[PDB]
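Read the structure below first, then the notes.
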Amino acid sequence: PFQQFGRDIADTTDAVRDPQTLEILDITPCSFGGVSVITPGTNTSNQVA
Amino acid sequence: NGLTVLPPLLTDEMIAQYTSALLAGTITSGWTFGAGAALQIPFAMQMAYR
Ligand SMILES: *[C@@H]1O[C@H](CO)[C@@H](O)[C@H](O)[C@H]1NC(C)=O
């Protein structure tokens, strides 16, 4: 009843109580990752994925 | 938190096919699949060899 937010194993906040209702929301971080370019040799084609 | 984990190139299912292949070569053909094509030999005679 008194708890306002929750944490993952290593410090990071992973859930919050909405202060107006009582709902508990999980937080997922922004989607992110490496852009990687898959290519034949430029000697044979210029199409890439 | 800016950290990313990348998958292995070979899945656990693909590794389990290679460990089945090495095992099925070893059972049916002794060491011969390490020298060339697998040559079948009866398993009692492969142990008689070993
Ligand atoms: C806050 O107000 C809303 C209506 O706007 C109400 O539905 C909600 O139960 C209230 N929560 C409390 C008691 O803080």
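Following Swiss-Prot, chain A residues are numbered 561-609, in order.
This deposition comes from electron microscopy, 3.2 Å.
Each residue, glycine too, has its Cβ placed from N, Cα and C.
One entry in Swiss-Prot concerns the natural variant A:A570 to D. Its note says: In strain: Alpha/B.1.1.7. Taken residue by residue with DSSP, A:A570 (variant position) is part of neither helix nor strand, so it is coil.
Using a 10 Å Cβ-Cβ cutoff, A:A570 (variant position) registers 6 neighbours.
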